[PDB]
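Chemist: I'd like to ask you about the structure that follows.
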Amino acid sequence: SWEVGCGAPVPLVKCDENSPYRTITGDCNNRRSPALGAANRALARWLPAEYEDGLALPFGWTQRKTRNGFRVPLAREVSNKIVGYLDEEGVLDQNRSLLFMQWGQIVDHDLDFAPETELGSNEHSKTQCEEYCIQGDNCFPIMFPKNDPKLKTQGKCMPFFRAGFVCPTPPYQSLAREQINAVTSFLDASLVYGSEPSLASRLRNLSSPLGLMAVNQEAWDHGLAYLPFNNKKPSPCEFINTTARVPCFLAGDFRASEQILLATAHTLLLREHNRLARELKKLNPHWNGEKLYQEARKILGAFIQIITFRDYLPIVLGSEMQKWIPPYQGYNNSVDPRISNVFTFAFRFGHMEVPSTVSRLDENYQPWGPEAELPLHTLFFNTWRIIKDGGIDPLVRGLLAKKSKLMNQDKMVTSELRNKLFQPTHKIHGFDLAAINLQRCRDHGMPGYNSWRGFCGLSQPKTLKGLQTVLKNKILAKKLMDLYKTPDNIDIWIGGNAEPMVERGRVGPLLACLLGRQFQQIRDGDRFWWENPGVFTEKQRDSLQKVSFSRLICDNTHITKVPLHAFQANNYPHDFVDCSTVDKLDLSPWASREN
Ligand code: HEM
Ligand SMILES: *[C@@H]1O[C@H](CO)[C@@H](O[C@@H]2O[C@H](CO)[C@@H](O)[C@H](O)[C@H]2NC(C)=O)[C@H](O)[C@H]1NC(C)=O
Ligand SMILES: *[C@@H]1O[C@H](CO)[C@@H](O)[C@H](O)[C@H]1NC(C)=O
Ligand SMILES: *[C@@H]1O[C@H](CO)[C@@H](O)[C@H](O)[C@H]1NC(C)=O
Ligand SMILES: [Ca+2]
Ligand SMILES: [Zn+2]
């Protein structure tokens, strides 16, 4: 045999079998294989990697090297010809609120992060990749096709750096390149608490013995907490407005400030931790700071699991929910809890749910000021519009009262993401998330569309007419065949997202299978699953059943009118109720009596 386990990075396996709490790293969840689902290990491979050279070079790397006898098309050409649209009229989801998109991003950030390799530390190819567009080592530029308007305004390419991989990064390894998942595979609120001990400690308030998370000491939201600032430079949140000079937030996850509504959701979760810790200190004044932090952390982890599996997944997977995620039957320590490489592209279905604008609404759910509605691209790495423009409440009202974009075969990804994406150290609102996703599919050695159809027990179309039948769309099938020449070569991100959505769902059959399998494993493979007997008491579980995003908003903002079903498209005032009528989380079952 060859390398049975290349785990030289993070070899520290020091497990307490008795602990009623998760580790921060995710180590020690599975007793027989304690690294399973831990952060900073390889993404799982459900199918073998597919590289040009068998090992590490992406398809599209070598101009002369075909995939199955055809050249792979430029990611940006696919983006332009298939993914782009002009007309935002009629593109909204009539039955999903903007919170539906935003929770997807939150769950995805809890589960997976494959950060770009660190070879740009005092290196030219940081700006040289950008400046000269020369492919090599970790520089894998997204080249513009001849007719691209960006060729006219932005030079020859968009910079792109290859993802980090296991058995460290600049030299070779044991057969095929395996990308890293930097966060815990468990649905465990690692995006609030961190997946590394250093960060996890930095986020905590170790001054008081109250188990609190650190809060901003420079700004308040009408007396409610902000995340602390990340005081490190250069800051993209300062870069986008050097007058306001408001830094990015420091959260459990590196990406928290990528856009204003993600920063908003991270703010609600932090507030909820501190709220729970204060309630628990009342019930149990004898609990020290560590106990308070762990108990509140464990409740917030359960909150995220319940909203996700009870409220979110059913309205993503539709008819496919029951097929892939049956009712819970307890912890199965034979299940692989690791996030798969392909899942990290499957869950980018959210890219097609992001609409072109964000609104701030007032207490009557009416436009907040004269520029209430803003273009999404102005809100990438934007914290100043929170600190200096009315705090999170107006944005939270927009998350409730405004709609997700609907996935449309003729209108896939808004130009706000497809032409105006901002990336840190890049200085322009000029990147293309769709092109980045296609390039990253290839970076990660993804098997093509038909390999995944076969994995999912679905038909593998070989001809234009077969692709038309699967996509229920003759013009989309023709564009994909003109670019890819065979459905075997269609990148998984675009192939999965091209399929028409399942009934009562928001993804097609291929994505429902890949997502459904992953979420089944996330639940069944987790020793700390909230509903696993022993994790919580039966009385605690009865209290936890009553959690809602609506109550989270009521408890952690000055919003007093909320819908009961926050993921549905809700209109004010008909679909909104007073917070008074909304079930609370009853923490009385956490009262701990020794005497
Ligand atoms: C305005 C909203 C959003 C922005 C600005 C955004 C931006 C990005 C960026 C820049 C990446 C990295 C691309 C790469 O380097 O390969 C990414 C990755 C990703 N996005 Fe989004 N995204 C948004 C919404 C969402 C939503 C709604 C979902 C899910 C429902 C989602 C799921 C993901 C996933 C799973 C990844 C891969 C994470 C990893 O393993 O590294 N995104 N996003
Ligand atoms: C950068 O941030 C500043 C600081 O908020 C923005 O200025 C505000 O700008 C408008 C003028 O268009 C005023 O009506 C507001 O009342 C200002 N507030 C303050 C405190 O100055 C500015 O618009 C931002 N610029 C960019 C390009 O984002
Ligand atoms: C820590 O909590 C104490 C106790 O309330 C508070 O006064 C202090 O501001 C907190 N510090 C941070 C950084 O949150
Ligand atoms: C536990 O997981 C294994 C591997 O997926 C599977 O064979 C078995 O059916 C599972 N156990 C139960 C009780 O479902
Ligand atoms: Ca996690
Ligand atoms: Zn207020």
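The residues of chain A that appear here are 118-712 by Swiss-Prot count, in order.
Technique stated in the header: X-ray crystallography, 1.7 Å.
Using the three backbone atoms N, Cα and C, a Cβ is placed for every residue, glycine included.
Not my notes, these are from Swiss-Prot:
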- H226: active site, proton acceptor (ACT_SITE)
- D225, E375, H468: heme b binding site (BINDING)
- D227, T301, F303, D305, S307: Ca(2+) binding site (BINDING)
- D225 to V: Partially bound heme (MUTAGEN)
- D225 to E: Partially bound heme and decrease in activity. Loss of heme binding and activity; when associated with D-375 (MUTAGEN)
- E375 to D: Partially bound heme. Loss of heme binding and activity; when associated with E-225 (MUTAGEN)
- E375 to Q: Decrease in activity (MUTAGEN)
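Each of the listed features needs to be described in terms of its position in the shown structure.
Modeler: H226 (active site, proton acceptor) falls within a helical segment according to DSSP. Counting only residues at least six positions away in the same chain, the Cβ atoms of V300, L308, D370, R372, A373, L379 sit under 8 Å from the Cβ of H226 (active site, proton acceptor).
Within the same chain, residues at least 6 positions away in sequence whose Cβ sits under 8 Å from that of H468 (heme b binding site) are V530, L534, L550, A551, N554, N614. In three-state terms derived from DSSP, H468 (heme b binding site) belongs to a helical segment.
Taking Cβ-Cβ distances under 8 Å and a sequence gap of 6 or more within the same chain, the neighbours of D227 (Ca(2+) binding site) are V300, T301, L304, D305, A306, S307, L308, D370, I421.
The Cβ of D225 (mutagenesis position) lies under 8 Å from the Cβ of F464, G467, each on the same chain and at least six residues away in sequence.
Other Cβ atoms within 10 Å of the Cβ of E375 (mutagenesis position), summed over all protein chains shown, number 23.
DSSP assigns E375 (mutagenesis position) to coil in the three-state reduction, outside any helix or strand.
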Chemist: Tell me the Cα distance separating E375 (mutagenesis position) from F303 (Ca(2+) binding site), rounded to the nearest angstrom.
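Modeler: If we compare the Cα positions of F303 (Ca(2+) binding site) and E375 (mutagenesis position), the gap is 22 Å.
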Chemist: Please report the three-state DSSP label of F303 (Ca(2+) binding site).
Modeler: coil
Chemist: Compute the mean position of the Cβ atoms of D225, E375, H468, which form the recorded heme b site, and then list in sequence order the other residues of that chain whose Cβ is within 8 Å of it.
Modeler: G221, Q222, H226, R372, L379, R465, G467
Chemist: Setting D227, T301, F303, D305, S307 aside, what same-chain residues sit with their Cβ within 8 Å of the center of the Cβ atoms that define the Ca(2+) site, listed in sequence order?
Modeler: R139, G143, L228, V300, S302, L304, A306, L308, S312, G418
